[PDB]
Amino acid sequence: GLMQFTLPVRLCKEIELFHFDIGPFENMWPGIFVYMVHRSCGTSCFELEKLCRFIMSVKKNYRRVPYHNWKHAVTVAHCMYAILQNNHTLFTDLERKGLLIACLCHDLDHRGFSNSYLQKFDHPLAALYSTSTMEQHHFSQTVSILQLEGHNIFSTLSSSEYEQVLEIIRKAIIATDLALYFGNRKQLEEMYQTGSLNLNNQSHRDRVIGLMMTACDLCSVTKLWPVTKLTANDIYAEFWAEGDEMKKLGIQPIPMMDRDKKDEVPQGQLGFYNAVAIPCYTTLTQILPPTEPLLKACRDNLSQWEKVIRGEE
Ligand SMILES: Cn1ncc(NC(=O)c2nc(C3CC3)cnc2Nc2cncnc2)c1C(=O)NCC(C)(C)O
Ligand SMILES: [Mg+2]
Ligand SMILES: [Zn+2]
């Protein structure tokens, strides 16, 4: 009951900032997550015995892939922590509980392959879930872990609060399907501009939570340049492996996934910042002004990629 997690001074201060890197010490990541749950939610939100068992089971079900791994899970959860802490009064107790768990779970059992590759391979999961294939799988894995004995961190919620939190987590995880992000941000753009955006409208909150999930999920593009540049290698390591597997099915992959076209990466990143990241953090900043540091850091990293192209690095 009276057992706080405490971090060393430098982490205690930097964890509050959007651009915090959780570091290379894997054994500190569970503690960093519980620290965030306690400050974001309260020391009473979850039974610590049950939370610790949930965290370690989630860790076990992330694979040793270059990018879509346990470090990504905790990194995405930290970005959600920073958004929630800078927007104290905008979110219910249930939303704070649900979204930190949603982010930790959002890529459970990722294999390093896109929805497209599962479909072209004819993976069983593509037969079970025709769209948002991996994301329906991630939510499935989440419910499975919740139903292990001793793992149900929501057991102290009322029946109806329980159904609400699982529904928050389901929409949150599905929203991390980037194919759905484009239309969701366009709707939020129209609603913000025409002034119809209403956070007491549940379908509106859903859209806003969806954009937060995209923002947290892409938050590696919002770190200091050295962190972003080295994380870019990890995600390209997966893309190129997928390109290799596309070629094994006798399909020329998109340039993004063709390791023969590494020269094209700098311009590929420009397109991604311009088409995806900058629009995402812009719309998020318009709706949630205190999230501006993510937009600022993202613009700084676009600028660093422009410098790469111009031979200045
Ligand atoms: C055409 N292209 N080039 C690259 C690229 N994606 C990325 O670089 C990238 N994608 C993601 C999510 C989608 C899986 C996360 N992080 C990413 N980059 C990154 C960079 N630095 C640090 N961390 C992460 C796209 C693309 O995914 N385009 C979007 C679409 C396929 C819808 O056209
Ligand atoms: Mg994902
Ligand atoms: Zn992710």
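Residues 724-1036, in that order, are what chain A shows, numbered as in Swiss-Prot.
Note that Cβ sites are derived from N, Cα and C of the backbone, with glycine treated the same way.
With a cut-off of 8 Å between CB atoms and residues at least 6 apart in sequence, the same chain places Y785, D830, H833, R834, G835, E961 near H791 (active site, proton donor), listed in sequence order. Classification of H791 (active site, proton donor) by DSSP places it in coil, neither helical nor stranded. If you look up Swiss-Prot, you'll see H791 marked as active site, proton donor.
Sequence annotations record features per position, and here Swiss-Prot assigns 3',5'-cyclic GMP binding site to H791, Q992 based on experimental evidence.
The divalent metal cation 1 binding site annotation in Swiss-Prot covers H795, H829, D830, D940. Taking a C-beta cut-off of under 8 angstroms and a sequence separation of 6 or more, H795 (divalent metal cation 1 binding site) has the following same-chain neighbours: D830, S943.
One entry in Swiss-Prot concerns the mutagenesis experiment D830 to N. Its note says: Reduces activity 1000-fold. The Cβ of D830 (mutagenesis position) has 25 neighbouring Cβ atoms from other residues within 10 Å, across all protein chains displayed.
Looking at Swiss-Prot, you'll find the mutagenesis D830 to A noted as follows: Loss of activity and of zinc binding.
The DSSP secondary structure for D830 (mutagenesis position) is coil. The divalent metal cation 2 binding site feature in Swiss-Prot is assigned to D830.
Its own atom aside, the Cβ of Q992 (3',5'-cyclic GMP binding site) has 23 Cβ atoms within 10 angstroms in the protein chains shown. In this structure, the C-alpha atom of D940 (divalent metal cation 1 binding site) lies 16 angstrom from that of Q992 (3',5'-cyclic GMP binding site). Residue environment of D940 (divalent metal cation 1 binding site) contains 22 other Cβ atoms, counted within 10 Å of its Cβ in all protein chains. Each of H791, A796, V799, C826, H833, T899, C939 belongs to the same chain as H795, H829, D830, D940, is absent from that list, and has a C-beta within 8 angstroms of the C-beta centroid marking the divalent metal cation 1 site.
Cβ environment of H829 (divalent metal cation 1 binding site): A796, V799, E858, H861, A895, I896, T899, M936, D940 lie under 8 Å away, each six or more residues apart in the same chain.
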